[PDB]
Structures are given as structure tokens and as C-alpha cells.
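Inspection log for the structure reproduced underneath, given as C-alpha cells.
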Amino acid sequence: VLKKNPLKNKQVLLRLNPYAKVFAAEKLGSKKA
Amino acid sequence: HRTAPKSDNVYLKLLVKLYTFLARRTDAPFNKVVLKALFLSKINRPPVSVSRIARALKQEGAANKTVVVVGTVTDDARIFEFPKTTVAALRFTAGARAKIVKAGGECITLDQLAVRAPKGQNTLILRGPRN
Amino acid sequence: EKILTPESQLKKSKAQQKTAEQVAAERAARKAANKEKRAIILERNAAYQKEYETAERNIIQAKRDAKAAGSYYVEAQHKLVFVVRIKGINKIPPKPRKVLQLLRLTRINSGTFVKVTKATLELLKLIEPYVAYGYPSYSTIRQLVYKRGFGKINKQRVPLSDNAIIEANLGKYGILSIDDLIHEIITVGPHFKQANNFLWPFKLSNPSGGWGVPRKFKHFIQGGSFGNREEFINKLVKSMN
Amino acid sequence: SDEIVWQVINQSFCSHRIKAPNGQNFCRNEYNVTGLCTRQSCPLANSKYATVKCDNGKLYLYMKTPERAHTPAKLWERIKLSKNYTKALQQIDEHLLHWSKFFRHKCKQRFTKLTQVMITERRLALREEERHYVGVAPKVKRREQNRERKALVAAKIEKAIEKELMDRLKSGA
RNA sequence: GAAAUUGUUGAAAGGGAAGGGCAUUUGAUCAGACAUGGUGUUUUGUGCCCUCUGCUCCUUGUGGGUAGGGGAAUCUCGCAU
RNA sequence: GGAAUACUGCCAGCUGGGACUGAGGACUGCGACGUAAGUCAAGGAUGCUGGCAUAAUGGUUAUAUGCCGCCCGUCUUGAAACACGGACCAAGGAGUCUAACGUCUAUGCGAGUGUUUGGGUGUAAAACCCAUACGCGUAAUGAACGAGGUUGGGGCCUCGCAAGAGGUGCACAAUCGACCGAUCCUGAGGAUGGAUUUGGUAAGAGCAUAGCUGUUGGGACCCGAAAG
RNA sequence: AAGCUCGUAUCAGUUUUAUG
């Protein structure tokens, strides 16, 4: 009925791309060479 | 684009709802064809002569297959060796009805055919000449 | 005497029970399949992230080695470009209008992914004045697919909000998740055409910070908006998105 | 058949049909439970029907079956509900055994509405009103206005007051 | 006893005329319950309520209507305080 | 020799200030936390507080004022313009009827159809029935050479979880062809034999009624044109 | 506007390619 926009409201973000939890926990966004 | 019939007959409307229900709850193409034909006008629904039905019955396995006519069945005086088969149509002429009954056959309505063949089991559809 | 239930009611109850048993079995099977597919999607996403990291690291290492060795580096040719309509839907000459319609750019601030080919390059050149395009990055493509990602299902613009929606339509070609669709779009593959067609044309808004130039109707190489902006297209899309 | 009757009463000028401005068709039939002319709501088009009515304070459970369709005289078989909300509802449920959920629910709703309408005794028991709504015809209004003006004109109130004052203070304090 | 139109009174506006629309402040003015309870408890008096004997309708049902003799310390089944 | 900073891009990084929206209406689904029970920001808002019956609040007129708005209708020319009507108001005013020929639509019958020119009858211009006639169609330019064979064909049946494979096929289309009658010749008076094709049958679809509606003639969408 | 055959390979105010 209502579109939940990802990139916010982590709850819906976790529904898609189950690797999001691993990415957040592992801090892969700031990975070092 | 044909959706509904222009006829005001209540019985025709009931037949239309029955056929729509069968088509929507059975996904059988046979019901859809008859439902679409029901909306055809009188000109688009030319009568099917009894002689035409007899000629169509000449195909293999006609005894095990029933004949369904959307329009009205009209008698023909040019044929006398009418086989024994079940004919279903909206209306039957007095002569055609007598010929079918006299030859040992049975005449039924569209609802009777639907209950006897919800998915068109061994059902043959005949369309009369357009012109 | 005791009143007995109607025979029709008894038949209805029996049919309801028999259908409910199958419904419960199907629900259990669906739960198991959902768990398995979630695990599969998780591993696929991990593999895709590792592939992207390895590719970027290899590109950087190759550039550094070429710099050190003194030999020029042969950069890979671009293969994916995002084109966004700039002008309106009026006063457009028929020839550019036909190309724009073929590209599904039927309204301003609308764009779609176009495969890079010798034929498509000519099409982009033909409609160069009325469109702006560049080389989208992974982040921009992901953001677009995540926010304005709408799929075309039986002529209906069904929003993308679950992996099941993509699997039902795009599962024929192996694309069973939004991450798979993003990977296919960014990395052009055998089924790029199907993925692009399935996606509804993007509906983008005006840039949040503005177009940044006093006059849009000019070449980007001279302070304009339209043309071919290699990397600034990402910033333009992010502001618009 | 019910379907033929249902079609004949949907269109073709059913006798009891009210065309409200909202478009809803209201049925004035006394036996109707909802008062609306719709499917499975109109007693005429339904062979099987159930409704709650009351002549005196007692509430009855009127029901109809196809058995008496040939005898309109005694179509309905009313049964007393033994006025009490809980036991009356239990009796209604027992009587409407294997009946449609629609009929049972709406019969219970009608019985509850009628029972709570019995509170009218509260207004009658505690009214002590001193207004008793009175209507005045325009003709009576005219006779109470023009005649009043004529009486005021002929009264000569100022002259009478002056004469009375000139008499009270002319023979004493 | 409708419109155009004319006169008196009340109100408002007006430097070489006006009217309409989006939008707000002001005088004047209008509408603004014949709303008023509900829930479970605690006494008392009744009934369609308890008990004994009855009468009458259909058809006969999981029914309808209606009297005579006794009571509340079983009585919240409803009503009345 | 060594780090830092500027710039670019990323963060499924964190966290404050402001504005509008509250759409759906008992659970069915995708998801997260949690060993579990259970919970959750997970297919749309809930809980609390303050104002109220000599209410809260809302509605109409003008003036108070931020901005905009050329005088209405018909007609010229590609446009605007220009031309003709408009002192104001109450009533009237214009694609309406008929005969014929048609398309579409629905009904009744159906190879038959049309009661009502009239008679019978009648609760009396009302309502019901038709003995014979008559309008239309039912058979082409012997239709069975045989009321035709193949290819497709909406559909039906078999196999197949499906994909698909096989058998049978209305209307309708191509093809193979035949025929009623005859062309173009021939030549036992006109038989026989050659060469092309001819418009259609192969197994009816029409009648009357009713609605919108097209054409023609009647005053013919209304008024107005020198007149014998 | 109604009918039939239908959804495709029916197409393009487009581009390349091929034949020239």
C-alpha cells in the first residue's frame, strides 16, 4: 500500500539485500587496503 | 472489446453470468468462446440448420461428441437420416425439435450442457453461415 | 431427535479441510524455499561485493604498474551510459523525438540505461542537444534501483519492494534479487536487454542544488547542461534523485 | 424463481423502493431487517428470510421458508424471544441453526437495536415537560398581530396614563 | 403580486465611472442540544417471573394467543425506587 | 627523510534544527531482535494532555486591502482587427410531423413470416380469435460425378508436471478439382469431338414489430429576396 | 462503429549493416 524507500528505515533495508547486515557489522564501507 | 450483451432478456443475462463464472473459475477456453459468442448480435448469430448439423456429424467420433449451437437450430426438409445426438442451443424451432426428438435425440438448454460439460467435455461448437 | 448438518454444508466443510491441508503444506514449502533463497541471495551478494572490490583493486593496481613501468595504460572502454531527458515534450523535431521515444524518454527529467554500441552511439549523437548522459557508477546505479526502481509486470508499473517480485518475472534468466539486477545493469551481460526492458523508465526530479549553470541549453563543455558528461552525470543524478 | 423475482424487483419498479439523494435504495417493507432493497435483504426475493418484529413490548423472531410460499397467509413462523438479551441471543442462535451467517448476524443486530429502542420508557418515565410542542397556524398569527396593532392604536395608553395621574394626585396624596 | 424602474429611511464608498476572481481584517447578522445518560453492584413493590388449575388458534412446530388461585425470605427473567 | 592537509568519489557511517501528509481499516506476506517464550521503526498513527452549552466554532453583505482580469454574441482574413445586434426587463421562439428507400440494435417465428382491408366478439374508438385471398423469401448462369479431397483454422480428445507431441475439426481463407447452363470452334440437318473459362449451388434466412439514425419530396431548423 | 482471423514477428518520421 505504501512504498518503503531503502537507504533509510533500516528495517525495510534489511528485507532486501540480506548482505546489508554483514556489510554494516563488518564496516566494509571503510575497508582499508 | 465486446464486454456485455445488448439484449434485455433476463434469461440471457443469467446464462451470461453462469458462463462468466465458469470461465473465470475454470480457465477453460471452451467456456470463454461461448461467453464471447453470447454477446454477438442476431445478425452475427445466424441460425444453424439441422441439415448442417447432420453434415457436421459426419466427422469421426461424432457419436461420442455433443453438438452445441450458440444461435437457434432451424429445421430442414432436405434431410431425413438424422443421427442420434444431443443438441444444445438457446432456442429450438418446433420442426427442428420434433426432428431431433423423433430421431431419438435429445434437445437441451445451455445450462444443461454446462452442467453436463463444465469444461466442454466432448463438445462441438457449430457456427452458421454469415452470409 | 437431533438436527443434522446440511449435506451441502458437510461437503463444503470437507472441501475446506482438504484445501486447508494443502494450503498449510504449501505454506511450509514456501517458508523453506524462502529461507533457501535468502541464503542463496546472501551468498550471491557477498560474491558480487568481492568481485567489485577485486575489480577496482585490479584496475588501480594496473594503473599504478603502468605508471611505474613507464608504459601507457589501456583503459577499458565504457559500456554503460545513463541518458536523462533535458528538454520538454514540445517543439522537438520529429527525428530526435522518434529516437527519444524509442529510448523511452517521453518526459523531462526521465532517463533509462542504454547499452553502449556503435549503433547506439549514433542515436545518442542524434539526440545530443536534448539529452545529457555519462558513465554511471555503482553507487548511483544502486541508489536509482533502490529508490526509483519500478518494474513492468503485465503492463503494470509494480514498484520493486521484494526479491520475490523480481524472481517471479526476472527469475527465468537467473536474476532472482535486486542485487542481481543491479549487477546485471552495471556489468552488461547476455540478459542486459531484458533487465533494461523490465525496469520502468525512471522518473527523476529537478536537482536539489540546481543545475549549476545559468543556461541549460548549451554543451556541457561550455558551461551547459546537455552533451556527454563522463563522471559529472553521477553527481547530476544524485542531486536529481 | 428467486432470481427472476430478484431481477423483477431490482429494476421494473419494485413497489417499496426509496431513491435517497445518496443513491442508496431504502426498502420500507416491515419484514426487512436492514430496511434496504438489496440482495439477500429483501424478503420478497428471498425464499428463506429471518427478521425480528414486535407488536407489543414482546419481541418475536419472524422467519420465512419456501414451504409456505404457496400459502401467503401464514408465511412467517414467529417465536417469542423470552425477553432477555443474553438468553434471547442464545435462543436466536439456536433457532437459526445452520443458517447463513449474514441472516444470523443481522437478526441479532435487529433484535439488539429493537431492545435498546425500548429505552423510550426512560424518556416517558422521566420527561416532566412543560412545553408540549405547540403549532400556530399563519391565520391565527394574523389574528394575533393585526388585532394587537388595532388594540394598541385604540388603547390610547398615554392619554389613559395622563388621566389616571391627574386623578390620583387631585384628591389625596 | 415576479424583473426592469421610481420615492423615503438605515448602512457603506466616491478627486476625470464602474463591475469580476485568488486572498484575509471589521460592523451588522445568522446557526449553535426542547443532548444528558451507560456499566456492575446494594434494598424495596410489581409483572409477561416462580408454583397449581385452566381456555383457545393453526397445523404438529425448536409453536402463537389468553384466564383463575397463591409469593418473594430466591430475586435480578424484565420493569419501578 | 617522513607524515599531515586541500580536491574527487564511497560509506547497506553516526547524530541535531524546520515544513506538509495520518491515506488503508480484525490476521493472512516479505523481514529484523531474541537459545526460547515473545517483541519490533516489518504491505499507511498511535497514547496523553488543555477549550465547551448564556460554548467551542462555522456561514452571508459591504466596505478595509497584497495581485490579476480588455465588452458579450455572429461573421470576414492564416490572425488580431474591421462589419451587424445589444437602453433595461416579464411571456413566446426555432433538426418538429409525414411517404418511400437503408445501416445498426432487441424481441416473436423461422423456411416460413405479416391478427386489426374485414368478420366474429366485446365491460364498447378499449380487450381477444382468424375461413380464403394478398406482400416478401424459400432453387444458379442437373444442383447426388460425390449434396468433395488436401492444407490451416476458434474448439474437442489422447500422451505429457509443464514444454510440447499425436487424433479429430464450425465459421472462414488458399489449393486440387467437378457441375447447371455457354461461350470460341467442329461438322454426324447439329451429333460428336477439341479451348478457354464462365457466376454460384453445393447442406436456405427471411418476415413484421419497436429505438437512435442517413438520403429524397412535402412550408421542412425559424424569419427575410425584384414578383406573374 | 460492428465482424473475422488474433499477438505477433505486425512494424518504426530511428541507427548500423548488406547489396551498390
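Here Swiss-Prot sets the residue numbers for chain A, with the shown residues being 312-344 in order.
Structure method, as recorded: electron microscopy, 3.5 Å.
Any Cβ shown, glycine's included, is placed from N, Cα and C.
Listed features, source Swiss-Prot:
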- A:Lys314 to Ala: Significantly diminished nuclear localization; when associated with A-315 and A-319 (MUTAGEN)
- A:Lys315 to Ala: Significantly diminished nuclear localization; when associated with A-314 and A-319 (MUTAGEN)
- A:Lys319 to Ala: Significantly diminished nuclear localization; when associated with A-314 and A-315 (MUTAGEN)
- A:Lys332 to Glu: Leads to an inefficient release from ACL4 with a delayed assembly into the 60S subunit; when associated with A-334 (MUTAGEN)
- A:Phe334 to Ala: Leads to an inefficient release from ACL4 with a delayed assembly into the 60S subunit; when associated with e-332 (MUTAGEN)
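Cα spacing between A:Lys319 (mutagenesis position) and A:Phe334 (mutagenesis position): 15 Å, rounded to the nearest whole number.
Counting every protein chain shown, the number of other Cβ atoms lying within 10 Å of the Cβ of A:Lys315 (mutagenesis position) is 13. A:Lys332 (mutagenesis position): 13 other CB atoms within 10 A of its CB, across all protein chains. In sequence order, the mutagenesis positions near chain C (CB to CB under 8 A) are A:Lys314, A:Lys315, out of A:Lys314, A:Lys315, A:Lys319, A:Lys332.
Other C-beta atoms found within 10 angstroms of the C-beta of A:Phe334 (mutagenesis position) number 14, with every protein chain shown included. For A:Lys314 (mutagenesis position), the count of additional Cβ atoms within 10 Å of its Cβ stands at 11 [all protein chains shown].
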